[PDB]
Every structure is written in C-alpha cells, then in structure tokens.
There are 2 protein chains.
Amino acid sequence: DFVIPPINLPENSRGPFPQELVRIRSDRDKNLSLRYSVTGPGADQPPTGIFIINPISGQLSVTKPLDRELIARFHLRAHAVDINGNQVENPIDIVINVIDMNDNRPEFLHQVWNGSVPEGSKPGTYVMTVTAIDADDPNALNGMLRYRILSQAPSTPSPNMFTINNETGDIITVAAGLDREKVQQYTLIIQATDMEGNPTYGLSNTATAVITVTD
Amino acid sequence: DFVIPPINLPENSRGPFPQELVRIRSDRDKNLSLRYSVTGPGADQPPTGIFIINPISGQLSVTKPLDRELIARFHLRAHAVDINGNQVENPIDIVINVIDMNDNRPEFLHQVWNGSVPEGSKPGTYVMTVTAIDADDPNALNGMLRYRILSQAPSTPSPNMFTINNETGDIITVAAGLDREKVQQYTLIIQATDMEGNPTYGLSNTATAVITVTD
Ligand SMILES: [Ca+2]
Ligand SMILES: [Ca+2]
Ligand SMILES: [Ca+2]
Ligand SMILES: [Ca+2]
Ligand SMILES: [Ca+2]
Ligand SMILES: [Ca+2]
C-alpha cells in the first residue's frame, strides 16, 4: 500500500493556533455521510489534544507549538465511521515529523576540567581533552560543535602556550618554556560553539581547564 | 479508501527550483526495491515536466512557478514497480491545488460606455450601469470589485451631479439642474478596484461614461 505522506513541521511555531495541516477524507463519502477522528500519542494519548481533526471535513490541525527534544515524531491513525455507526475504512497511519530548530546552546559535562603536562615538554605535546554536547539534532548544524581557547592565565613565558584542536577538543602545547619553578598552573577558558563554529549564528558556552606543570 | 491529502501550492512561486513537495512511497518497500513514477497533466501530459518524482526516494517536486488562471488544479497518479518489472501497487490519485494570488487588475468590457438622462430629472434618477470583471478568484478578495467616480466634466451646475452604487455599478443622479440648453453632455471617469475596494492593496482600472441630457 502507498503510505500517506508525512507532515513535516518545524518546532517552536508562532501560530496562530489552531493551525490547519492537511485534509484526510474517505472516497466513500460519495454515498455516505462520514465522521472522522484521530488516535495516538498527541491525539487521544499523552500528550493529549495536540493534534485534532474536524469530525465533518476531516481537516487536521495542531493546537500548540512543538518541541523536537521532547517528541521528534508522532504516529497517529485516522478513523472513518458513517452516521449509522458503521466503520467504513480500516484506520490509516499518519506520521508527523518535528523539524529541528537551533534552540539549545552547547553544554559542558564538567564546568572544571583538570590536566597536567611535564616540565620542558616539546611543542606539540598532548595535554588533555575537553568536550561538550548539544541537545539539538546531531546530523544538523544546530548540534555540530567547534572548540576554541579564549584566554590564558598567566600570560608567561608566552601568552599562547597551548592550542585546541577545533573539532576534537584536544588541548596541545604549541610553545616552549614550560617551567614548574617559574609558573606552576595555567587556567584556560574554553568555548564551544554550534553551527559548525559559526560566530554569527552559533550558540556558545564556556568551561574552565586547569593545567598543572609536573616534574 | 482514504484519499492522499491534496497539496496546496500558491501560484507565482519564487523558488528556487526544483522545489520538494512531499514523499510518496509504498510500504512494500520492506521486502522489495521499488521504482516510482508520476503520470497526468503536468507530468507526462501537457504541460510536460512541471511535477517530477525521484525514482528511488519517491520525493515529489515542482520545477516551475504556476499560474492559477491557466490551470487551477492538477490530477496526477503515482505508480510503483519493482526492479524486476513487477507492478506492486495500483496507481494512486494525487491532487495539486493552485492557490490564488491577486495578479490580475480589473478589466472593463468596454472602454467607453454611453447613456442618457432626461432634462429636469429628480435626484435619485437611474441613468445607466457600468461594470468590470476580474480574472482572479471570484470567491476571494482578489476578484471582488468596487466602483467609484473619479471626475466629472463639465463641473456645472454642481461638480457632483451623479453618484455610483459601489457594488452594482449603477450610476444615479444625486443633484438637480440638469438642463440640455445649458449643458448637453457629462463625461465621467469610473474606477474599478478589487480587494473589496481597498485603496492600499487593491488593483485598479478605469473607463469612461458619457451621459447625454435628453428632452
Ligand atoms: Ca526544542
Ligand atoms: Ca532543537
Ligand atoms: Ca545547538
Ligand atoms: Ca496568475
Ligand atoms: Ca490569480
Ligand atoms: Ca484582481
């Protein structure tokens, strides 16, 4: 059987509500007066009453904004009965897809990450890994993260002792002169940004990396 | 049988093209590899190639802007055959509705209308009827017309001897002093405006009414 095409609806709709979607009817209406209903999560199951259908026309509507991070897809069924109570069609599958909007900023697992690097390490020495997560769709830009260092303290012998791999979160030395007797700890502020790290449209968050110089 | 919901598309789309509409597939794809096509006016019949479908996905698309005043609705059918040439579904009806935009200004049947009114007629005397038509949807604002008088020449004994019923196009005297020996002919410019006569968003046109005073 051919499947009723899915309805694709972006989350966080402004409305106004209720909002008409599509019209579901039976061709048996040619000789019979029909009554339409819908069942399933979003309809007669939790969360109740988000989608509704006009008993007479079969016009399907949505009554509230949706949130993809709560429910990504709704499986409903449409029902047809005539005015004498006769069931005239087998109930038919309907699919509503909720389309992602970038409505979550990246989140770091820990607010403070700790790591260490030996005294006198050569440039290009691996130090530690920091990472974030994004609650939006991973397969979209809305959930794709990039990393950068915003500040380093203290600023000696070089104000940029480290860099960070912008996709992996790996922190690595790019400079020499790490001496425990001179400077014992560095504090870096790490930023994560979604939308592939786009500075204009991405959402960002920050975290702290503390790096101790060892013997 | 439940009918595939109609696709409602406004005319004069900006695109860009090709533009994805909906996805039509068969649930027999669970065990079979399927090939999809579409037939009908707009597809394989004049006008050819306006709607197309991806053989593999079943994604339906439109390739050009539409014009409601040429074709208001398209009746297509979707077809499913497997890779061994087996027809796996009966072809299914698809309906595309073209939604009206206000893209036609009112048109007068004649550019010059002629009528007459007897000398010394009392105020409220019926004179003639002028009308226009609109090629847009009559049941929408885009094709609903209102009428008004823009100018009268000459401007004596009163610069407004006539009025016009704004919905009927009936022209009627509102003033006395029609005297053939004094002024023999009036020339009125009549405007028609759609969108229920809305001066901001309506489209307009004009015509000329020549009214002779008789004995
Ligand atoms: Ca959300
Ligand atoms: Ca989201
Ligand atoms: Ca995000
Ligand atoms: Ca048109
Ligand atoms: Ca039109
Ligand atoms: Ca019009």
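Numbering of chain B is taken from Swiss-Prot, so the residues present carry the numbers 160-374, in order.
Determination method: X-ray crystallography, 2.1 Å.
Just so it is clear, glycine is given a Cβ too, placed from its N, Cα and C backbone atoms.
Annotated in Swiss-Prot:
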- B:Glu170, B:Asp226, B:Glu228, B:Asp262: Ca(2+) 1 binding site (BINDING)
- B:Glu170, B:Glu228, B:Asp259, B:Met260, B:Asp262, B:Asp295: Ca(2+) 2 binding site (BINDING)
- B:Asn261, B:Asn263, B:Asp293, B:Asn301, B:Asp353: Ca(2+) 3 binding site (BINDING)
- B:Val162 to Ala: Decreased calcium-dependent cell-cell adhesion (MUTAGEN)
- B:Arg173 to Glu: Loss of dimerization; when associated with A-161 (MUTAGEN)
- B:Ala237 to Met: Loss of calcium-dependent cell-cell adhesion (MUTAGEN)
- B:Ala239 to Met: Loss of calcium-dependent cell-cell adhesion (MUTAGEN)
- B:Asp262 to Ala: Abolishes dimerization (MUTAGEN)
- B:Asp293 to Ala: Severely impaired the binding of calcium to all three sites (MUTAGEN)
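Here the features listed in Swiss-Prot are placed on the structure.
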| residue | record | Cβ neighbours (10 Å) |
| --- | --- | --- |
| B:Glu170 | Ca(2+) 1 binding site | 18 |
| B:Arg173 | mutagenesis position | 7 |
| B:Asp226 | Ca(2+) 1 binding site | 13 |
| B:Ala237 | mutagenesis position | 23 |
| B:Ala239 | mutagenesis position | 24 |
| B:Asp259 | Ca(2+) 2 binding site | 19 |
| B:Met260 | Ca(2+) 2 binding site | 18 |
| B:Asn261 | Ca(2+) 3 binding site | 17 |
| B:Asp262 | mutagenesis position | 14 |
| B:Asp353 | Ca(2+) 3 binding site | 25 |
Out of B:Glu228, B:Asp293, B:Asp295, which of these recorded positions shows the lowest number of other CB atoms within 10 Å of its CB? B:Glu228
Out of B:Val162, B:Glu170, B:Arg173, B:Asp293, B:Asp295, give those recorded positions positioned within 10 angstroms of B:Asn263 (Ca(2+) 3 binding site), comparing C-alpha atoms, in sequence order. B:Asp293, B:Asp295
Number of other Cβ atoms within 10 Å of the Cβ of B:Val162 (mutagenesis position) across all protein chains: 17
Proximal but sequence-remote residues of the same chain as B:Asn301 (Ca(2+) 3 binding site) (Cβ under 8 Å, at least 6 apart): B:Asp259, B:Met260, B:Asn261, B:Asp262, B:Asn263, B:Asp293, B:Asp295, B:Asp353, B:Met354
CA pair B:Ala237 (mutagenesis position) / B:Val162 (mutagenesis position), Å rounded to integer, equals 13
Filtered by Cβ distance under 6 Å to ligand 3, the recorded positions B:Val162, B:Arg173, B:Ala239, B:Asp262, B:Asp295, B:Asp353 reduce to none
In angstrom units, rounded to an integer, how far apart are the Cα atoms of B:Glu228 (Ca(2+) 1 binding site) and B:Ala239 (mutagenesis position)? 32
For the Ca(2+) 2 site given as B:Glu170, B:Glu228, B:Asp259, B:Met260, B:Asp262, B:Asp295, which other residues of the same chain have their Cβ within 8 Å of the site's Cβ centre? B:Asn171, B:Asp226, B:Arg227, B:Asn261, B:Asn263, B:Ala294, B:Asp296, B:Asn301
Could you list, ordered by sequence, which of these recorded positions: B:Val162, B:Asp262, B:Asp295, have a Cβ under 6 Å from ligand 4? B:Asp262
Determine, using Cα-Cα distances only, which of these recorded positions is closest to B:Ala239 (mutagenesis position): B:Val162, B:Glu170, B:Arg173, B:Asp226. B:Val162
Out of B:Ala239, B:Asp259, B:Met260, B:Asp262, B:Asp295, which recorded positions lie by ligand 5, with a C-beta less than 6 Å from some atom of it? B:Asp259, B:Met260, B:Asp262, B:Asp295
Of B:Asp262, B:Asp295, B:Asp353, the recorded positions whose C-beta sits under 6 angstroms from any atom of ligand 6 are B:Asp295, B:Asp353
Using a Cβ cut-off of under 8 Å to chain A, which of the recorded positions B:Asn261, B:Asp262, B:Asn263 qualify? none
Integer Cα-Cα distance in angstrom, B:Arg173 (mutagenesis position) to B:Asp226 (Ca(2+) 1 binding site): 12
